[PDB]
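Undergrad: Starting off with a structure, shown below.
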Amino acid sequence: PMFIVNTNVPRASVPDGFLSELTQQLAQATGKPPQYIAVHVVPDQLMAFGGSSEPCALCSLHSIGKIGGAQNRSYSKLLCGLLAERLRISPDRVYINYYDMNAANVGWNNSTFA
Amino acid sequence: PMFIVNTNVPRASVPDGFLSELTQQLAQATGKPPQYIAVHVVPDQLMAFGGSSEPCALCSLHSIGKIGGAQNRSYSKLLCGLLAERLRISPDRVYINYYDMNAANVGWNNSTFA
Amino acid sequence: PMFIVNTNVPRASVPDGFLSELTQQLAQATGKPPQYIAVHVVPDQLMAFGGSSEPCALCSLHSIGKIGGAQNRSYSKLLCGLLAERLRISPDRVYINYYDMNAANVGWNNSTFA
Ligand SMILES: *c1cc(-c2ccccc2)ncn1
Ligand SMILES: *c1cc(-c2ccccc2)ncn1
Ligand SMILES: *c1cc(-c2ccccc2)ncn1
């Protein structure tokens, strides 16, 4: 899976080991090996949520399968928990786009996963 | 509605009030309360459009419904209008990718909108 | 095509003519005029791939119109090739999401391509 978070929370407020915590948690939740999980955190963004510049996050999780209603609710609880606990972002100021990628539509190591 | 603009225009050239103006205008255009709207502007990017590093923008608009031919033409007029007026980017150097999101595939406040 | 690369490689490691090279290579590869091609490179990112902060890249390629397994494999070879040669990123640490956009879902010049 690939998880991306953009946030107006400053770089200094992202704790040491945050990317490794995301990776571990996503491995558990998706059932995919940690070795293939990609994570990307973008602090200091110029963003607003509901017209407010209070802390917020705009996120995406791309996965080949493992995407659907119940699974997505679970990822949201996990991911909002993490952002709240670690970045001090209110869960109601977090949007996460979930994408079910087709294996043919993903490149890696000079080809696709088709 | 979530609107993201990535641009080579420098941060100093993004006028005060820009994220609020985006929010307000998108609220007006989508028929959604401003409380739901997320906006994100990323200046100072290393980008080229059509072989040139003149001001340009690559944007996305994600919405749960309210995406379609005529609606998208209307958004494009509005958003290119604002980018030109406020960031001095030529409309023919703006791409906006429109995404119709399923409520099940959007996380928020520990759950989804499903 | 629109090609976006996010990487933990420092900006100083991105060669001077890298945007122009991506543009040219994508034009030559897709048989498409370079005037429509957009390229965006985002260095210095806080990211991890398999829990590791060794050089990696998360990329997307958007086209209007299908890219089959054949085209996608061919793009991946080209693009990972360039990333390895120019940014010294191992191809097994590159992900590329491919998106087939509908013309009506792409805004440009105050309207859409529909
Ligand atoms: C998790 C995610 C992926 C992947 C690769 C590229 C684009 C989206 C998702 N692959 C394996 N594991
Ligand atoms: C507008 C946009 C959204 C949203 C949330 C998550 C991901 C994409 C878009 N929700 C409500 N209103
Ligand atoms: C390559 C890519 C595109 C394009 C334009 C707008 C949005 C996505 C892709 N057009 C021509 N050539």
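Chain C is numbered as in Swiss-Prot; shown residues: 2-115, in order.
Per the header of the entry, the method used was X-ray crystallography, 1.8 Å.
Cβ coordinates come from backbone N, Cα and C, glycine included.
What Swiss-Prot records for C:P2 is active site, proton acceptor, and it gives similarity to another entry as the kind of evidence. Annotation comment: Swiss-Prot describes C:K33, C:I65, C:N98 as substrate binding site. Under its mutagenesis annotations, Swiss-Prot gives C:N111 to C the following note: Causes formation of interchain disulfide bonds with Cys-81 from another subunit.
Give me the local environment of each listed feature.
TA: Mapped onto three states, the DSSP output places C:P2 (active site, proton acceptor) in coil.
DSSP gives C:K33 (substrate binding site) a coil state; it is part of no helix or strand. Over all protein chains present, the Cβ of C:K33 (substrate binding site) has 15 other Cβ atoms lying within 10 Å.
According to DSSP, C:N111 (mutagenesis position) sits in a coil region rather than a helix or strand. Around C:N111 (mutagenesis position), taking its Cβ as the centre, 16 other Cβ atoms fall within 10 Å, counting all chains.
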Undergrad: Output, ordered by sequence, the same-chain residues six or more apart from C:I65 (substrate binding site) with a CB under 8 Å from its CB, or 'none'.
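TA: Looking at Cβ-Cβ distances below 8 Å from C:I65 (substrate binding site), excluding near sequence neighbours, one finds C:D101, C:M102, C:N103, C:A104, C:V107, C:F114.
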Undergrad: Return the members of C:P2, C:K33, C:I65, C:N111 (the recorded positions) with CB less than 6 angstroms from at least one atom of ligand 1, or none.
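TA: By the Cβ criterion, which requires under 6 Å to ligand 1, there are no hits.
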Undergrad: Would you find the one among the recorded positions C:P2, C:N98 whose Cβ has the most company, meaning other Cβ atoms within 10 Å?
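TA: Of the recorded positions C:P2, C:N98, the highest Cβ count within 10 Å belongs to C:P2.
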Undergrad: Using DSSP reduced to three states, classify C:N98 (substrate binding site) as helix, strand or coil.
TA: strand
Undergrad: In Å, how long is the longest CA to CA span across C:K33, C:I65, C:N98, which the record gives as the substrate binders?
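TA: The span, Cα to Cα at its widest, is 20 Å.
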